[PDB]
Structures are given as C-alpha cells and as structure tokens.
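Since the structure comes first, as structure tokens, the remarks are kept for the end.
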Amino acid sequence: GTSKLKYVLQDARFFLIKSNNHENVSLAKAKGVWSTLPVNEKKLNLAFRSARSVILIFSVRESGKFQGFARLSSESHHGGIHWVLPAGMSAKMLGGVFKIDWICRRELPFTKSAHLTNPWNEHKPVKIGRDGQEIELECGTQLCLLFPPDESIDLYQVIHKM
Ligand SMILES: CNc1nc(Cl)nc2c1ncn2Cc1ccccc1
C-alpha cells in the first residue's frame, strides 16, 4: 500500500539531485550515502533541521529517467568514498557525506512526469533543474507517488527515524 509512504512525505522537503554518472548512484544505493558540492551541502544541512523529512530525488544526466528517492537520515559528516569523479570535480569537493535511507530504488522515466511543474523553477517540468534544485511540496509529493512501488522496502524503521 501507499499509506506509510504518504505519511513519510507529509510536510517533507524535496531536492533534485543530478548525478553525472550511474556509478555514483549505484554506490549510493549500495552504501546509503550521498555527497554533493559545497553549495548544495549547506542547503541540505539547513533543510535537515527544518523538516520532518528531507527527500532526495535522483536523476543521472542523459538517462532520461529518475533512478529513485531517499530520505536524509543525518547532516553531512566528514571522516570517521570511491566516487567516480567528473571532469574537474575533485575529491575534496565531495568531502561531506550524508547518510540516506532509500524509499524507492526503482526508475521513473521523464515521460511519466511531464504533467508536473515545479513552482520553484519557473513552473518548468520537474525533470528540469540543476543539481540541488528544491521542488515545492505538492509537486514533490506527486512526483514521488508516481514511482513504481518498491516492495523490498519497509518504511516502519524510516517512520521511527522521524
Ligand atoms: C557523488 N556526487 C556527484 N557525482 C557525480 Cl558523477 N555528479 C554530481 C554529483 N553531485 C553533483 N553532480 C553534478 C555535477 C555538478 C558540477 C560539476 C560536475 C558534476
């Protein structure tokens, strides 16, 4: 069913994550971590304190799809990842590491979200946006509800993290 999912998305904040390659998203799905540039890292830490759930919605550039969505379980932390680094990039830029809990690891093609526009990006289709773009509540909720159900995930523990 979808009731626990709707509860998790209740009053959540949503951010679009644009990865340059699939390898990093695969690594994030295996290890439950994400890293972004310093500008987006600061925005996500602020949002984590402000909302009962912060949702990251992933899209690999040129894939034409979203690859799933996850909930932040922590602010970024350093010390204690073999990211594939794009042109330029640098390991120090990706140094902050967030822990995340996947809510859906299934794909959604951009063709299925063409009816959703994001007020925080000039009402462009939600697939359009740079890495870190915030997605307004209603559009974010409807976008997440479009993904195929991921029956391998139990949201009971996620609800407890809240
Ligand atoms: C592990 N995190 C990441 N991995 C990859 Cl391959 N691309 C990312 C990324 N975070 C943001 N981008 C997009 C971008 C923005 C600016 C210059 C190069 C690439």
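Sequential numbering from 1, following the chain as shown.
Quick reminder: no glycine exception, Cβ is built from N, Cα and C everywhere.
Residues or ranges marked as RNA binding site in Swiss-Prot: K18, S19, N20, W34, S35, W83, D131. In the three-state DSSP reading, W34 (mutagenesis position) counts as strand.
Experimental mutagenesis at this site is recorded by Swiss-Prot as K18 to L (Swiss-Prot position 361), annotated: Does not affect ability to influence alternative splice site selection. A strand conformation is recorded for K18 (mutagenesis position) in the three-state DSSP classification.
Spatially close to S19 (mutagenesis position) yet at least six residues away along the chain are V25, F58, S59, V60, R61, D131, judged by Cβ distances under 8 angstroms. For the mutagenesis result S19 to A (Swiss-Prot position 362), the note given in Swiss-Prot is Does not affect ability to influence alternative splice site selection.
DSSP assigns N24 (mutagenesis position) to a helical segment in the three-state reduction. Within the same chain, residues at least six positions away from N24 (mutagenesis position) with a Cβ under 8 Å of its Cβ are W83, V84. Among the mutagenesis entries in Swiss-Prot is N24 to D (Swiss-Prot position 367), noted as: Abolished binding to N6-methyladenosine (m6A)-containing RNAs.
According to Swiss-Prot, the mutagenesis experiment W34 to D (Swiss-Prot position 377) carries the following note: Abolishes RNA-binding and ability to influence alternative splice site selection. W34 (mutagenesis position): 26 other CB atoms within 10 A of its CB, across all protein chains.
Per Swiss-Prot, mutagenesis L37 to T (Swiss-Prot position 380) is noted as: Reduced binding to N6-methyladenosine (m6A)-containing RNAs. Packing around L37 (mutagenesis position) is summarised by its Cβ count: 13 other Cβ atoms lie within 10 angstroms of its Cβ, all protein chains included.
Here Swiss-Prot notes a mutagenesis experiment, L44 to E (Swiss-Prot position 387), with the remark: Does not affect ability to influence alternative splice site selection. Sequence-distant neighbours of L44 (mutagenesis position) (same chain, six or more apart, CB under 8 Å from its CB) are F15, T36, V54, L56, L72, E75, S76, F98, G132, listed in sequence order.
Under its mutagenesis annotations, Swiss-Prot gives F66 to D (Swiss-Prot position 409) the following note: Abolishes RNA-binding and ability to influence alternative splice site selection. When other Cβ atoms within 10 Å of the Cβ of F66 (mutagenesis position) are tallied across all protein chains shown, the result is 26. DSSP assigns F66 (mutagenesis position) to a strand.
In Swiss-Prot, the entry for mutagenesis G68 to I (Swiss-Prot position 411) states: Abolishes RNA-binding and ability to influence alternative splice site selection. The structure shown retains the original residue. Counting only same-chain residues at least 6 apart in sequence, those with a Cβ under 8 Å from the Cβ of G68 (mutagenesis position) are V25, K29, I57, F58, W102, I103, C104, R105, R106, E107, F147, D150.
In Swiss-Prot, the entry for mutagenesis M93 to A (Swiss-Prot position 438) states: Reduced binding to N6-methyladenosine (m6A)-containing RNAs. The structure shown retains the original residue. According to its DSSP assignment, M93 (mutagenesis position) is coil.
Among the mutagenesis experiments that Swiss-Prot reports, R130 to A (Swiss-Prot position 475) is described with the note: Reduced binding affinity for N6-methyladenosine (m6A)-containing RNAs by 100-fold. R130 (mutagenesis position) carries neither a helix nor a strand DSSP state and counts as coil.
According to Swiss-Prot, the mutagenesis experiment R130 to F (Swiss-Prot position 475) carries this note: Reduced binding affinity for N6-methyladenosine (m6A)-containing RNAs by 9-fold. Sequence-distant neighbours of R130 (mutagenesis position): residues of the same chain at least 6 apart with a C-beta under 8 Å from its C-beta are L16, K18.
With a CB cut-off of under 6 A applied against ligand 1, the recorded positions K18, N20, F66, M93, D131 are reduced to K18, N20, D131.
For the RNA site, the Cβ centre of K18, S19, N20, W34, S35, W83, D131 serves as reference, and the other residues of the chain with Cβ at most 8 Å from it are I17, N24, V25, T36, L94. The Cα of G80 and the Cα of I81, which border 2 unmodelled residues, are 12 Å apart.
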